[PDB]
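Worksheet: one structure, shown below.
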Amino acid sequence: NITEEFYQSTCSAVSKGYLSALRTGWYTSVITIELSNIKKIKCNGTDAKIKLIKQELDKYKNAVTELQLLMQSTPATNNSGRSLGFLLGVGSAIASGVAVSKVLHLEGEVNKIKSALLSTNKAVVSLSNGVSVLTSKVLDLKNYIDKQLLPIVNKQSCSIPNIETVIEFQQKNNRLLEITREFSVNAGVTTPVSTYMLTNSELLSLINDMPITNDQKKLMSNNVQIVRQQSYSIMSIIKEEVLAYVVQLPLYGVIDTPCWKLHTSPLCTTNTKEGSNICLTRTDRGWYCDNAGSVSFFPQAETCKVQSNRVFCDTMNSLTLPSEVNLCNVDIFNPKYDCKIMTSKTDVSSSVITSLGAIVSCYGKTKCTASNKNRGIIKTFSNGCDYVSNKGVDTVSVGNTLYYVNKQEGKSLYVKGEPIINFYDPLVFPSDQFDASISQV
Amino acid sequence: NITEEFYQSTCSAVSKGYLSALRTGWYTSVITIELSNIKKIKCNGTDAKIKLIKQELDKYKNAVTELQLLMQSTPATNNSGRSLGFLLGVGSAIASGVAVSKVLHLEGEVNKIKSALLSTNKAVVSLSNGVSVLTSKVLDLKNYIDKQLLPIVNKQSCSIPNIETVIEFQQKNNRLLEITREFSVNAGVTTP
Amino acid sequence: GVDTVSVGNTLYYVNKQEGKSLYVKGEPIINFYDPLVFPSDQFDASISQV
Amino acid sequence: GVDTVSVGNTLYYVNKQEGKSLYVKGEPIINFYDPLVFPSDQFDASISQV
Amino acid sequence: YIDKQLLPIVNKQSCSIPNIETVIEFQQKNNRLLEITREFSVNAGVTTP
Ligand SMILES: [Cl-]
Ligand SMILES: [Cl-]
Ligand SMILES: [Cl-]
Ligand SMILES: [Cl-]
């Protein structure tokens, strides 16, 4: 159950009650498509059905050629001031998948995988470097072409195939064309992993066969759409009648730990004289999750995805902070943690839509209200930082900007308190601390 | 007519003459596709045209199953120093649409919409919360499957369909597959 | 009359939209400040704050 | 010889690109500054500006 | 004709489904055999004209 508290003293709000799903590691599987090595199409027969097969077989060959050009390259990808995102480190997202992909280029490795998938479509292979991976065969075009399409290709006659075969081949070949299509506009690396790359059935099956915890299996299976978004597909090799690409799946080593979202907004004095005011803003906004005795902090919004009451985050875009970082919500002047803030003289009106309400920073001549769809305006905000819950409120207006509030169910608590900006003498207040803290000020 | 002035004193330039089109609010409509509830495909006939229909009908079922898994989740999305972007507030882009979506989960609301779109493909429905929305039916696979594909599915015979029907069904079903495709890689929320 | 502009190793194509430009001459305001007391560490500031 | 690096709760995989690294030893330059007069609010600065 | 055009659909469990034009063509070629047999069977093996 989601709850929320607004702190009038620091113009901020915390949303509690969430459960964690943090990607901590990676699992790499090798997906294969068995290809038919065919060059020639020996047939002088000008039959329309033969022509259609020839045309489809031509797309097949171009895809293979196109993929071979992609294989020649080494896979790579590249993954505000009121946020602490600049403090983050820089990881290499597909470094694990690429490491596996490089092994696949070694001679014998390809033939090793093909041997394992000879009788079955699912196997575990020991790679020459000494790493085991789940290998899977999702499509056998080699079988279909050699079994259904050989007499119309390998011979001058060329017994004209039925129309249903022409349709069927286009259906089966289509997946190869789409995979090639995605890789070719993404330089061999795609994310999220599409259903062309890995169908819902294949992914669910892969998850079940992943030797992970039953909780992780359940978690990933109920949130496949999120798993896809946190996954990469890496074109590896197309060699000796087999296309292979590495699918890099998220590993959730942290599950069901409490998470909370911190919302922040500018806190300024409200003197009538324009420009005689000083401002203060908490800069530690973002997602927080308890994690191994510390706290994983995610400054950027893109990093975390919320499903009902569970938060999916990526640890690569996080900081590991002392748990005392939470003290900034209760006592920003606490002696255990130096709470991060920024100062300014620019008192501009704005609103932050929270999980269960809205924070309004209203300054100057700005019209700031909250409304119900039926009644209309039910609250007019005064200058300063204020808050309203989503219960009974549908929209909030700050100036010419109308915000819809989240209609998530849950209780809000208004924690009254003197705005801390009132504690500072404007005559000696440093209003040029773009990245600062309580003690630094 | 566009004009422009450069101010040498402050190293800046202003381009005038433009007309506004500002998004100030949101309008939410409910788009519907009538689906045929089919499980079984009773037919032992190994005819190639039957096989193609079966395969296409299998994609249809997987799409439905895939969408049902997506429905289980609550929709959400996340929408330099020389710019003042850091001064901006933080809205919730799909808060209005999601609010409508939640109403649709309430029992009776679904049947209420289906009743309005019974005779027409365009109607306005009063939702139980007290909000009216334009509702639209853009595809009726329920009609097509039950009218063109029932004898080849509901019975052991299974009178083999013409090749043109096999083509036609793939054409109509394709849209459902693509919609499902977009939702599945976008966690149920797409834009544009 | 201009199609491109080059600054260092960077070539910019200009927009070929039709319309009149006006060059408003004026003393660069940076010349009004004494460098000895000029605060050059105001990342987010204003005229009065400087 | 290294495959991963862990900082706090964050596990980074390292690039397995082949190539030689050189560790150039040297006194951390932060040790050269007196903290009593060190400007720690220079968001965009330089050696001489500090 | 049978051994060249119709063997895979007869000699094997698969049975790669033949095109519709072959179905038509075989009926055309086979027809003559059926008619010859037809004439002989109502004429006790001797026909004239
Ligand atoms: Cl045919
Ligand atoms: Cl909105
Ligand atoms: Cl350019
Ligand atoms: Cl990593």
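The numbers used for chain E are those of Swiss-Prot, and the residues that appear cover 198-246, in sequence.
For this deposited structure, the header notes the method as X-ray crystallography, 2.4 Å.
Cβ from N, Cα, C; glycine included.
Secondary structure from DSSP puts E:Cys212 (mutagenesis position) in coil. According to Swiss-Prot, the mutagenesis experiment E:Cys212 to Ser carries this note: No effect on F1 and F2 structure and glycosylation.
The note that Swiss-Prot attaches to the natural variant E:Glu218 to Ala is: In strain: Cold-passage attenuated. In three-state terms derived from DSSP, E:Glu218 (variant position) belongs to a helical segment.
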Exercise. Within 10 Å of the Cβ of E:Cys212 (mutagenesis position), how many other Cβ atoms can be counted across all chains shown?
Worked result: 11
For this session: State the Cα to Cα distance, in Å, between E:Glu218 (variant position) and E:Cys212 (mutagenesis position), rounded to an integer.
Result: 16
Problem set entry | All-chain count of other Cβ atoms within 10 Å of E:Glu218 (variant position) | 12
